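**Student:** I have a structure here, written as C-alpha cells, and I will follow up with some questions on it.
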Amino acid sequence: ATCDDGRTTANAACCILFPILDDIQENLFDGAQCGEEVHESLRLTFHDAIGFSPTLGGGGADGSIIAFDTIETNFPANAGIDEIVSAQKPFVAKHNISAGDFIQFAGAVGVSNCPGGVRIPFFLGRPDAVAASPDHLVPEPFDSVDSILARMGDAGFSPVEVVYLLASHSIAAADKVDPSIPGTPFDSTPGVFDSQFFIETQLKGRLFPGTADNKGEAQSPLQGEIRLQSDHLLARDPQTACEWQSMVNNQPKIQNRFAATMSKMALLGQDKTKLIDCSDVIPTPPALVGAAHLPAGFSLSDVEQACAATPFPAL
Ligand code: HEM
Ligand SMILES: [Ca+2]
Ligand SMILES: [Ca+2]
C-alpha cells in the first residue's frame, strides 16, 4: 500500500501510524533520541503487559496502565511510571489508536532509535482496556530469583525468556532505587542496545554509587553505574546464569531473542491473528560500531563466573 504522503506499508490499515510516528519522534522522543523518554517508554511496555495473570485477571498489553492510571500508578512497583503515563496520555487522546497499541508502538519506535537496536514486531488493533491490572503483579528489584521466575512464568515466560527481556536494562537507568543519584544507568552504555549490561552485572560488586542502605540495590562494580539486587542474583543463579553469560559478546542473539520475546510480551492478553501486522512502519535502527569489552582496567579475575559448563569469554 501507498499512504497519502507517499510512504508505503504492506497493509493499508497501517497508514494511520505514519503521522503518529512523526509526532512521537519529534514530541515524545525529543527528535528521535535514544534518551530518557525512550527508556521510560520501554519500561512502560513491560509495566502495561505484565498486568496479566490467568488466576487473577488483567488484560496484559491493553493500555490499562494509562486508562486506569489512578489505580495502577498507586501500586508501589509502578513508582516513577506516572511521569511517562502523563507524557503519553495526550498522544493517545489526539490520535486514533488505542492506548494499548500506543504504548507498544511508542516502545518499538523508541528502541529503533538506539544503536544496536531491533525492530520489535508491531501489531495494530488492540481494543480499549476493560479492567485495571490486579495488584502485586509487577516484579521488584528486591524479589528473589524464585519469586521473579514464578511471576514471569505465570505470565507465560520461561527463565531464558526473562533473561532475553532483561536486555532492556542495556538502555536503562534508575530514579527511585536511590533518589540521591537519579538517572544512574544499569550499564556503561545507556544509550546503546548492547551486551555491556550482561558483562558488567557479572563483575564483583565494589561500592554503592550513592547511599548504602537502599532496598533492592546491590553493590555496583563502577562509580557511575547502579546495580539491582535482582540482576545481581539472576546473573549468578543456577537457573539463569548460563543463559545470562550466553548473551555476553553475542549481539545477534540479543537482537533475535529480544525482538521475539518483546513481541510475545507486547501480545499478552491479545490474539495476533485478530490484529494487523504493521512491523514495517518501525524505523531501521543504527548498528553498533564498537566491540564488547570489560571496563578498562578490569580483567577476568574481576568477573564472578557463574556458569559451570562454559567459562566466561575472554574479552
Ligand atoms: C524481570 C524483572 C524486572 C525487575 C525486577 C526490574 C526492575 C527495574 C527497576 C528497579 C528499575 C528502575 C526504576 C527506577 O528506580 O526508576 C527498572 C528500570 C527499567 N526497566 Fe526493568 N525490571 C524488570 C524487567 C524489565 C523488563 C522485562 C523490561 C522490558 C521492557 C524492563 C525495562 C526497563 C527499562 C527500559 C528501565 C529504565 C527506565 C528509565 O531509564 O527511565 N524491565 N527496572
Ligand atoms: Ca495492562
Ligand atoms: Ca548498553
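Numbering, chain A: per Swiss-Prot, residues 31-345 in sequence.
Method on record in the header is X-ray crystallography, 1.9 Å.
Quick reminder: no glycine exception, Cβ is built from N, Cα and C everywhere.
According to Swiss-Prot, the protein has these features:
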type     : residues                               : note
ACT_SITE : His77                                  : active site, proton acceptor
BINDING  : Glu66, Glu70, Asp205                   : Mn(2+) binding site
BINDING  : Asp78, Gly90, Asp92, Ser94             : Ca(2+) 1 binding site
BINDING  : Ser200, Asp217, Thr219, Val222, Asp224 : Ca(2+) 2 binding site
MUTAGEN  : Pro106 to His                          : Minor effects on activity
MUTAGEN  : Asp205 to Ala                          : Complete loss of oxidation activity toward manganese
MUTAGEN  : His262 to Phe                          : Minor effects on activity
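Help me see these features in their spatial surroundings.
**Tutor:** All chains included, 23 other C-beta atoms sit within 10 angstroms of the C-beta of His77 (active site, proton acceptor).
In sequence order, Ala203, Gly213 constitute the residues six or more apart from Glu66 (Mn(2+) binding site) in its chain with CB-CB distances below 8 Å.
The secondary structure of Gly90 (Ca(2+) 1 binding site), as reduced to three states from DSSP, is coil rather than helix or strand. For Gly90 (Ca(2+) 1 binding site), the Cβ neighbour count at a 10 Å cut-off comes to 24, with all displayed protein chains included.
Proximity of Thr219 (Ca(2+) 2 binding site) to non-local residues of its own chain (separation of 6 or more, Cβ distance below 8 Å) is seen for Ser200, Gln226, given in sequence order. In three-state terms derived from DSSP, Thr219 (Ca(2+) 2 binding site) belongs to neither a helical nor a strand segment and is classed as coil.
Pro106 (mutagenesis position) falls within a helix when secondary structure is assigned with DSSP. Same-chain residues at least 6 positions away in sequence with a Cβ under 8 Å from that of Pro106 (mutagenesis position) are, in sequence order, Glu170.
The C-beta environment of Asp205 (mutagenesis position), restricted to residues of the same chain at least 6 apart in sequence and closer than 8 Å, consists of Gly110, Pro212, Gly213.
Here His262 (mutagenesis position) comes close to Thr231, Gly235, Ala248: these same-chain residues lie at least six apart in sequence, with C-beta atoms under 8 angstroms from its C-beta.
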**Student:** Would you list the other residues of this chain near Ca(2+) 2 - those whose C-beta lies within 8 angstroms of the C-beta centroid of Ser200, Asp217, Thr219, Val222, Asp224 - in sequence order?
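**Tutor:** So the additional residues around the site are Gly146, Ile201, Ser218, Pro220, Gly221, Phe223, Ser225, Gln226, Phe227.
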**Student:** I need the nearest neighbour of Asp217 (Ca(2+) 2 binding site) among the binding-site residues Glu70, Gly90, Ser94, using C-alpha distances.
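**Tutor:** Among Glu70, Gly90, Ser94, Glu70.
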**Student:** Let me spell it out: for each of the binding-site residues (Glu70, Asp78, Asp217, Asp224), count the other Cβ atoms within 10 Å of that residue's Cβ, using every protein chain shown. Which one has the most?
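**Tutor:** Per the Cβ count within 10 Å, the most buried is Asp78.
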**Student:** Counting across all protein chains shown, how many other Cβ atoms sit within 10 Å of the Cβ of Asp92 (Ca(2+) 1 binding site)?
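**Tutor:** Its Cβ shell of radius 10 Å holds 30 other Cβ atoms.
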**Student:** May I ask which of the recorded positions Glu70, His77, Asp92, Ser94, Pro106, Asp205 have a CB within less than 6 Å of any atom of ligand 3, listed in sequence order?
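**Tutor:** Cβ < 6 Å from ligand 3: none of the recorded positions.
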**Student:** Ligand 2 is in the model; which of the recorded positions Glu66, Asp78, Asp205 have a C-beta less than 6 angstroms from one of its atoms?
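**Tutor:** Checked recorded positions vs ligand 2; flagged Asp78.
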**Student:** With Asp92 (Ca(2+) 1 binding site) as the reference Cα, tell me which of the recorded positions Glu70, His77, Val222, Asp224 is the closest one.
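**Tutor:** Going through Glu70, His77, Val222, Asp224 one by one, the Cα closest to that of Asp92 (Ca(2+) 1 binding site) is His77.
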